[PDB]
Amino acid sequence: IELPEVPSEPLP
Amino acid sequence: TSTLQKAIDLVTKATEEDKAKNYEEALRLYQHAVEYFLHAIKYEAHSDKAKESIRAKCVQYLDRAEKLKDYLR
């Protein structure tokens, strides 16, 4: 099982 | 296509949209991905470590969707 990691963007 | 596979597919795109500054599109995909993930652990059988992985990522995806919809609104 290999899941992705949400992108840590500089959004509000 | 497996339920989990779909979950990953939807989330994968969601991340791409988030990068493209598509909070709206990303948010929609995030909520969808989570839905499939939860359905996989419930409707599909998997080891404990697997479930924990889904439950952990699930809360991560939703949290992102929450904040996204938070400032968006």
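We're sticking with Swiss-Prot numbering for chain A, so the shown stretch reads 168-179, in order.
Recorded method for this deposit: solution NMR.
Even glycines carry a Cβ here, placed using N, Cα and C.
Sequence-distant contacts of A:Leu170 (mutagenesis position), defined by Cβ-Cβ distance under 8 angstroms and a gap of at least six in the same chain, do not exist. In the three-state DSSP reading, A:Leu170 (mutagenesis position) counts as coil. For the published mutagenesis A:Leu170 to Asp, Swiss-Prot gives the following note: Abolishes interaction with VPS4A.
Record note (Swiss-Prot), mutagenesis A:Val173 to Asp: Abolishes interaction with VPS4A. The unchanged residue is displayed. For A:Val173 (mutagenesis position), applying a Cβ distance below 8 Å and a minimum sequence separation of six or more within one chain yields no residues.
What Swiss-Prot notes for the published mutagenesis of A:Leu178 to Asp is this: Reduces interaction with VPS4A. Cβ neighbours of A:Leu178 (mutagenesis position) (same chain, under 8 Å, six or more residues apart in sequence): none. A:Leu178 (mutagenesis position) carries neither a helix nor a strand DSSP state and counts as coil.
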